Protein chains: 2
Amino acid sequence: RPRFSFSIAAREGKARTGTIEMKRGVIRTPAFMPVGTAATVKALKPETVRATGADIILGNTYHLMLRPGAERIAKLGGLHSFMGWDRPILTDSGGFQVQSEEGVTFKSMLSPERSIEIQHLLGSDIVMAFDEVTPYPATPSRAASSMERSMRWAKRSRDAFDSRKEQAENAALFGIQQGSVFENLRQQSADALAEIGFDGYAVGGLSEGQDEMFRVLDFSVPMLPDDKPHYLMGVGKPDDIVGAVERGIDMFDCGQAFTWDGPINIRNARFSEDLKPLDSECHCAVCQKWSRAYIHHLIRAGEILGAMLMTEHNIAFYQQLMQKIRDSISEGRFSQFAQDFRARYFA
Amino acid sequence: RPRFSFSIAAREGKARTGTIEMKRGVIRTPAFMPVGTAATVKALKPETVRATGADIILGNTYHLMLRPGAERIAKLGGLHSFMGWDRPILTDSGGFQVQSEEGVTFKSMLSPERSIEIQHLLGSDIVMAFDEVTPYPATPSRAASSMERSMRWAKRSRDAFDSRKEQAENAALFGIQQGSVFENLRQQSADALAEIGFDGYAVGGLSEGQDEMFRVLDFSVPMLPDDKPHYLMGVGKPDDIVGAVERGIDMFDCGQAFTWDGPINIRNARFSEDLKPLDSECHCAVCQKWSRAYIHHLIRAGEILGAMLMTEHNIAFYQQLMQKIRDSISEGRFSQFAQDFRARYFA
Ligand SMILES: CC(C)(C)OC(=O)NCc1c[nH]c2nc(N)[nH]c(=O)c12
Ligand SMILES: CC(C)(C)OC(=O)NCc1c[nH]c2nc(N)[nH]c(=O)c12
Ligand SMILES: [Zn+2]
Ligand SMILES: [Zn+2]
């Protein structure tokens, strides 16, 4: 396998389905990435993460640099080895969880250079440029100043990554579009990132309300290079994913249980004697073996197994959603799927 | 399979190894029973419990009657179905976790009759008689009065169980010896229980210090019927198990990680960069896949996966201990095993 190759197999309107091939594995797109906050996907063994269908997970640079530490993880062999996940890992840059033109110092430093270095020490497969994330709402002046700094930092990120031969040869680098909700700033940002050149392009700064997010995506995603993956950071509700895919997004990150009829809160007393599985159609191991009543009990009792079973179901639901999206786009029936999904999820 | 059959395959001194056959499965003795406090073995799926070698688990009548409730579990199909463990389950009576000759009332009633009924509603395979547990230390007068009440309650337990045909036909009933540390009271209690007749006999009221416990076991276990299982309640340190087996016990219940060189506390900073598994010889899935350094990180970070991995290792260590005990007794080399175990565990 190559360092990085994105192939589009099928399209429907702005929606795409395809594959990212990398040295550690293939990523089916559109993709949902479980989040491994402190070198673990909460309450799941990596083998269980994989069994839900996940092709890639996300690691948080901010949290790992604080505990257990990036240099420590490198000395122990890198994040993949440390946590026992051997497939691709995307790391964020830290711009959300964390000031001057050099970078930021904080109490528990980060800069374009140090962020890229940390992601190298972790052994990330997909590295994110270090950005300045613009609060919402933002005045046009502030959004502009902030986007411009982020594009300067994107070039510094690019140069840092490229200066590290092992990283340049084995990992990919994504740039992050900024500009708040303003079309001209999003265009300027897209142009700047494309001039620098990246392996993929994230839409940052969103996640305001859904209508507003979708309006910004309507004009922002077509600005990005068509032939590279489009990653919407920080957006994970099922409905938000469906509409973002309809607007050209390829990648997403991560008592409430998801069902095809909408979310339920399993702690509600109505579930105390309900022998049905969490969802009627879900193929996951939890829905095969345990009732709503049992999981209700476990979560109300504070038992770790309740967290384990709820998280495995929810991740498996997300991966089933992504599979249904991929198949419907490849079959040219994604519009119909989106309509059917919503009429039931919100019935 | 029969309702209940205990067979002794091999002996060495007072130690025995054999099998209890029951309708839901075979129990290899000497046996260690993981504890399922609120209808779950902490942080483990039942399939993971089984993969460690466990043949039987323990459920706590006190806790289940409070949450989710015994009548509720029966309406949902019984404890086996509710939690997804299809092998034997032993339930305690509640005499430890919880006054008059009728029973006890408390704030979050129990009596011999209601305890047996609760265990029936849960669908327990091995039911414990309801006892009065004697505090330690106890004066001879108090220990005697208390033991006598427990023997009256043992007869009421026997009569309650037998009056329930489905329970009598499908479950087993164990009696509990009392008498504190006094040889004459332990003898009186053994005699009373044998006159009533049970499928197995527990030594209650112990777990004071190890020397004292072992002295009491020296004279108390030979008093119990030889041809039935001997269960020491509430005693679970590895050293305590080895010496209790040497005195004729067959059954036991459940940051610290067990190793063959002694326990370690994985939170200690000395483990922060230790790439070795928890134990050098352990065959468990955790020791095959993850380092001390990773588990150190997880436990210090409060992550659920740390609890999951520590518990699976510890239970697997206990089951490996029990297997080594069983094999050594069957091979007539248990004395040597006990000596070798201690010289290393305490090196
Ligand atoms: C809170 C607001 C709406 C201002 O930003 C976002 O929602 N931002 C989304 C986001 C999530 N993770 C990110 N990592 C980086 N590097 N940059 C980002 O913009 C983001
Ligand atoms: C605290 C002292 C030493 C007084 O008792 C014990 O250690 N007792 C051990 C024990 C554990 N679980 C039990 N369940 C019941 N029904 N009866 C018991 O005696 C016990
Ligand atoms: Zn499910
Ligand atoms: Zn182990």
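We're sticking with Swiss-Prot numbering for chain B, so the shown stretch reads 11-108, 117-126, 134-232, 235-281, 291-383, in order.
This deposition comes from X-ray crystallography, 1.3 Å.
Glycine is no exception: its Cβ is also placed from the backbone N, Cα and C atoms.
For B:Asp102, the entry in Swiss-Prot reads active site, proton acceptor, with the evidence type sequence analysis. Record note (Swiss-Prot) on the mutagenesis of B:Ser103 to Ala: Strongly reduces activity. Quoted from Swiss-Prot for the published mutagenesis B:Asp156 to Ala: Abolishes catalytic activity. Quoted from Swiss-Prot, the note attached to the mutagenesis of B:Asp280 to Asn states: Abolishes catalytic activity. What Swiss-Prot lists as active site, nucleophile is B:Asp280. Residues annotated as Zn(2+) binding site in Swiss-Prot, with experimental evidence given as evidence: B:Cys318, B:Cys320, B:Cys323, B:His349.
Those same-chain residues not listed among B:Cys318, B:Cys320, B:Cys323, B:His349 yet with C-beta within 8 angstroms of the centroid of the Zn(2+) site C-beta atoms are B:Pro313, B:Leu314, B:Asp315, B:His319, B:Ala321, B:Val322, B:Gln324, B:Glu348, B:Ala352, B:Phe353. When the alpha carbons of B:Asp156 (mutagenesis position) and B:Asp102 (active site, proton acceptor) are compared, the span between them is 10 angstrom. Once the 7 residues left out of the deposited model between B:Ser126 and B:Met134 are set aside, the two flanking Cα atoms are found 10 Å apart. The Cβ of B:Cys318 (Zn(2+) binding site) has B:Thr295, B:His349, B:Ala352, B:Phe353, B:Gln356 as same-chain neighbours under 8 Å, each 6 or more residues away in sequence. Listed binding-site residues: B:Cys318, B:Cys320, B:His349. Those with a CB atom under 6 Å from ligand 2: none. In this structure, the C-alpha atom of B:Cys323 (Zn(2+) binding site) lies 23 angstrom from that of B:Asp280 (mutagenesis position). The closest partner of B:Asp280 (mutagenesis position) among the recorded positions, by CA position, is B:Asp102; the full candidate set was B:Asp102, B:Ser103, B:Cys320. Spanning 2 unmodelled residues, the gap from B:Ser232 to B:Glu235 amounts to 7 Å when taken between Cα atoms. Filtering B:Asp102, B:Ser103, B:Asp156, B:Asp280 by Cβ distance to ligand 4 (under 6 A) retains none of these recorded positions. Between B:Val108 and B:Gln117, the deposited structure omits 8 residues, and the straight-line distance between their CA atoms comes to 10 Å. DSSP assigns B:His349 (Zn(2+) binding site) to a helix in the three-state reduction. Cβ contacts within 10 Å of B:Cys320 (Zn(2+) binding site), excluding its own Cβ and spanning all protein chains shown: 22. Around B:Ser103 (mutagenesis position), the C-beta neighbours below 8 angstroms that are at least 6 residues distant in the chain are B:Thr71, B:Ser140, B:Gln144, B:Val152, B:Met153, B:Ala154, B:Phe155, B:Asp156, B:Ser182, B:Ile201. Gap in the deposited chain: 9 residues are missing between B:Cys281 and B:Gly291, whose Cα atoms are separated by 16 Å. The 10 Å shell around the Cβ of B:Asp102 (active site, proton acceptor) contains 28 further Cβ atoms across the protein chains shown. For the recorded site, B:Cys323 (Zn(2+) binding site), the DSSP three-state label reads helix.
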